[PDB]
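Participant: Here's a structure for you.
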2 protein chains.
Amino acid sequence: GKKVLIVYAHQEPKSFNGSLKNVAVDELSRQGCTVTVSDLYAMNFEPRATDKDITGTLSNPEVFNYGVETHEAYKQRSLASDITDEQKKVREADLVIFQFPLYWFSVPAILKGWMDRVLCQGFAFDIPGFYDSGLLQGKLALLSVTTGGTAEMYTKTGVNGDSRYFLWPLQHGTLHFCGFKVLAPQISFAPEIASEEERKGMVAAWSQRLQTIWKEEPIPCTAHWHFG
Amino acid sequence: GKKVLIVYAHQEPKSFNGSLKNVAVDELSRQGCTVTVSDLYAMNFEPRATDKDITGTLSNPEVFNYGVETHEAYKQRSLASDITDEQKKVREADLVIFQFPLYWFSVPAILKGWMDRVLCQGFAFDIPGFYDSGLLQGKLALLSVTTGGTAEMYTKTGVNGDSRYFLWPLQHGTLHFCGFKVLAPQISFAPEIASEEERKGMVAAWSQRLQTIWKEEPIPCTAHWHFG
Ligand SMILES: Cc1cc2nc3c(=O)[nH]c(=O)nc-3n(C[C@H](O)[C@H](O)[C@H](O)COP(=O)(O)OP(=O)(O)OC[C@H]3O[C@@H](n4cnc5c(N)ncnc54)[C@H](O)[C@@H]3O)c2cc1C
Ligand SMILES: Cc1cc2nc3c(=O)[nH]c(=O)nc-3n(C[C@H](O)[C@H](O)[C@H](O)COP(=O)(O)OP(=O)(O)OC[C@H]3O[C@@H](n4cnc5c(N)ncnc54)[C@H](O)[C@@H]3O)c2cc1C
Ligand SMILES: Cc1ccc(NC(=O)c2ccc(CN3CCN(C)CC3)cc2)cc1Nc1nccc(-c2cccnc2)n1
Ligand SMILES: Cc1ccc(NC(=O)c2ccc(CN3CCN(C)CC3)cc2)cc1Nc1nccc(-c2cccnc2)n1
Ligand SMILES: [Zn+2]
Ligand SMILES: [Zn+2]
């Protein structure tokens, strides 16, 4: 049996993102998958990387270095419980779906904070132990993104550039760095200026794709895939 | 006379980022510039985009859309005071420096939240009124970034890819979209594994560059500059 974690970043249950999230829960649940949703805004999830994230005594009280102290805290089981709650979900998951609207060619800050705080050294990667040897190897990840801009604006000759250009920090710099195999992204362009039937169609496309998600091959997460 | 805003995202005053920020304050202050620092962690700056950001009544209580409601709130002077405090600093600034460590090939979530919440429609851009016609036109912006990875890892043939690849969402998708002219980024690679004298040199390089920052030409912020 499979475990899926959906890390969901939208304020509004009736939003288009909310519908994409609900559809994923329904379809995966129907398949028999174990499903967990981290509804970040509902959780009032803390995005800031601060010394409050380490519940043990710091190694160095003269100079605070977030990466160093969370790495040591992870080894000593001294991380704040909101972080370790999310680590448990990720550790058990076979597939992690991120469901979010694009904010400034990236994830909303609350989701950026989940990346910053949850994927610490010792947990998600180590040195050595990143990219193909990252510590989340054997898991799948997939970005389900919605945009303001249209598909045609997100091409090589459109004002926004190819949509693969903005995926690079998330897919390569984050997911692949932690050792995930990355499934092709689901990009739902410009729902706000689409018709209600068009929105209906983009939702159904997602639901349909999920019916056979476990049969998909990951993408080659390389500079060539993104910029070639 | 010139106004500079430094949006600074580091938890530790004695950090390498803290030193780069302090050097900027000292040098710009010595030049006679008006200098403001938004020390995000010290301000406990709120990164989450929520309905609390709108202090007026929502246009639509059935379905909450953050972009729509902040755009209307901006027009009606009904945004939370932490946002409008930052908008005042940006509105008056001639140069905005972002000083931050790279987190997951991007900005720390607290700074991502300052982008998400501060640069709202009507203020930073409109439709129409983006990229070259963005509403912050006539201002300069500059990213001062520090990394874990080495310069050689951040090349086309290194594991991280060229550093220009990760700059794309920040420089093109955000700064240029709002109409900033973008100065060449300052990238201080791998201070943590550099020697103390090397760190000293990278600090002095920044200080020296700032002596003539007002004489620099902006970069062409294009797909070609980033991926060419
Ligand atoms: C801070 C910020 C930064 C942004 N940065 C960018 C950027 O860099 N690039 C870019 O392109 N865009 C950007 N945007 C735009 C953003 O990506 C979009 O507004 C977002 O993707 C839209 O998704 P949504 O879920 O909120 O849509 P919604 O507004 O919720 O969707 C539209 C309508 O569809 C309805 N709906 C819900 N479910 C269904 C259904 N099943 N069938 C039919 N209709 C349904 C909803 O109720 C809603 O009224 C930014 C927005 C913000 C606020
Ligand atoms: C969540 C997270 C995500 C990350 N993601 C990435 C990523 O995607 N890519 C990547 O490359 N890296 C990443 N990193 C690494 C991160 O970018 C670095 O740790 C950061 O850039 C280092 O800067 P710092 O200011 O914290 O250095 P510091 O640790 O503060 O600098 C090193 C030492 O220099 C000292 N110092 C201060 N001032 C001076 C001075 N004037 N002269 C000499 N020494 C001085 C400090 O006190 C310190 O002890 C990530 C880190 C975290 C926590
Ligand atoms: C919340 C919202 C909803 C939709 C959009 N839409 C677009 O940004 C957009 C802009 C121009 C067009 C061009 N189109 C030409 C034809 N006429 C009829 C419509 C306009 C289409 C979509 C933005 C937002 N808000 C928003 N907020 C912050 C940043 C951005 C953003 C940033 C970078 C690139 N694109 C958008 N966007
Ligand atoms: C807080 C910190 C400080 C430094 C680094 N350093 C590096 O990630 C790194 C990794 C490998 C090398 C290779 N080097 C080979 C030679 N031997 C001697 C040293 C290792 C250098 C730097 C990471 C972190 N933490 C951190 N936390 C989350 C994500 C990332 C991150 C993400 C993507 C790419 N690079 C780093 N990094
Ligand atoms: Zn990759
Ligand atoms: Zn540009």
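The residue numbers of chain A are those assigned by Swiss-Prot, with the residues present covering 3-230 sequentially.
Recorded method for this deposit: X-ray crystallography, 1.8 Å.
The backbone N, Cα and C atoms fix where each Cβ goes, and this holds for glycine too.
Residues or ranges marked as FAD binding site in Swiss-Prot: A:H12, A:18-21, A:104-107, A:148-151, A:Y156, A:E194, A:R201. Here Swiss-Prot flags A:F127, A:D128, A:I129 as substrate binding site. As a published mutagenesis entry, A:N162 to H appears in Swiss-Prot alongside the note: Loss of activity toward CB1954, no effect toward menadione. Marked as Zn(2+) binding site by Swiss-Prot: A:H174, A:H178, A:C223.
Looking at the shown structure, what environment does each listed feature sit in?
Facilitator: Neighbour count (other Cβ atoms within 10 Å of the Cβ, all protein chains): 25 for A:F107 (FAD binding site).
Contacts of A:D128 (substrate binding site) defined by a Cβ separation under 8 A and a same-chain sequence distance of 6+ are given as A:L137, in order along the sequence.
Taking a C-beta cut-off of under 8 Å and a sequence gap of six or more, A:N162 (mutagenesis position) has these contacts in its own chain: A:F107, A:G151, A:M155, A:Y156, A:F168. In the three-state DSSP scheme, A:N162 (mutagenesis position) is classed as coil.
Annotation note: A:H174 (Zn(2+) binding site) sits in a helical segment as assigned by DSSP. Listed in sequence order, A:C223, A:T224, A:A225, A:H228 are the same-chain residues at least 6 apart in sequence whose CB falls under 8 Å from the CB of A:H174 (Zn(2+) binding site).
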Participant: Given the Zn(2+) site residues A:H174, A:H178, A:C223, which other residues of that chain have a Cβ within 8 Å of the mean position of their Cβ atoms, reported in sequence order?
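Facilitator: Result: A:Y133, A:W170, A:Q173, A:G175, A:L177, A:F179, A:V184, A:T224.
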Participant: Mind sorting out which of the binding-site residues A:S21, A:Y105, A:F107, A:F127, A:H174 are close to chain B, meaning Cβ under 8 Å from one of its Cβ atoms?
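Facilitator: Correct list, in sequence order: A:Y105, A:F107, A:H174.
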Participant: Using only C-alpha positions, which one of A:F127, A:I129, A:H178 is spatially nearest A:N19 (FAD binding site)? These are the binding-site residues in the record.
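Facilitator: Nearest by Cα distance to A:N19 (FAD binding site): A:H178.
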Participant: Around the recorded substrate site, report the further residues of that chain (criterion: Cβ within 8 Å of the mean position of the Cβ atoms of A:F127, A:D128, A:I129; site residues excluded), sequence-ordered.
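Facilitator: Nearby residues not in the site list: A:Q123, A:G124, A:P130, A:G131, A:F132, A:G136, A:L137.
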Participant: Considering only the binding-site residues A:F127, A:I129, A:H178, which residue has the minimal Cα-Cα separation from A:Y105 (FAD binding site)?
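Facilitator: It is A:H178, whose Cα lies nearest.
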Participant: Looking only at A:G151, A:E194, A:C223, which of these binding-site residues has the biggest number of Cβ atoms within 10 Å around its Cβ?
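Facilitator: That would be A:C223, with the most Cβ atoms nearby.
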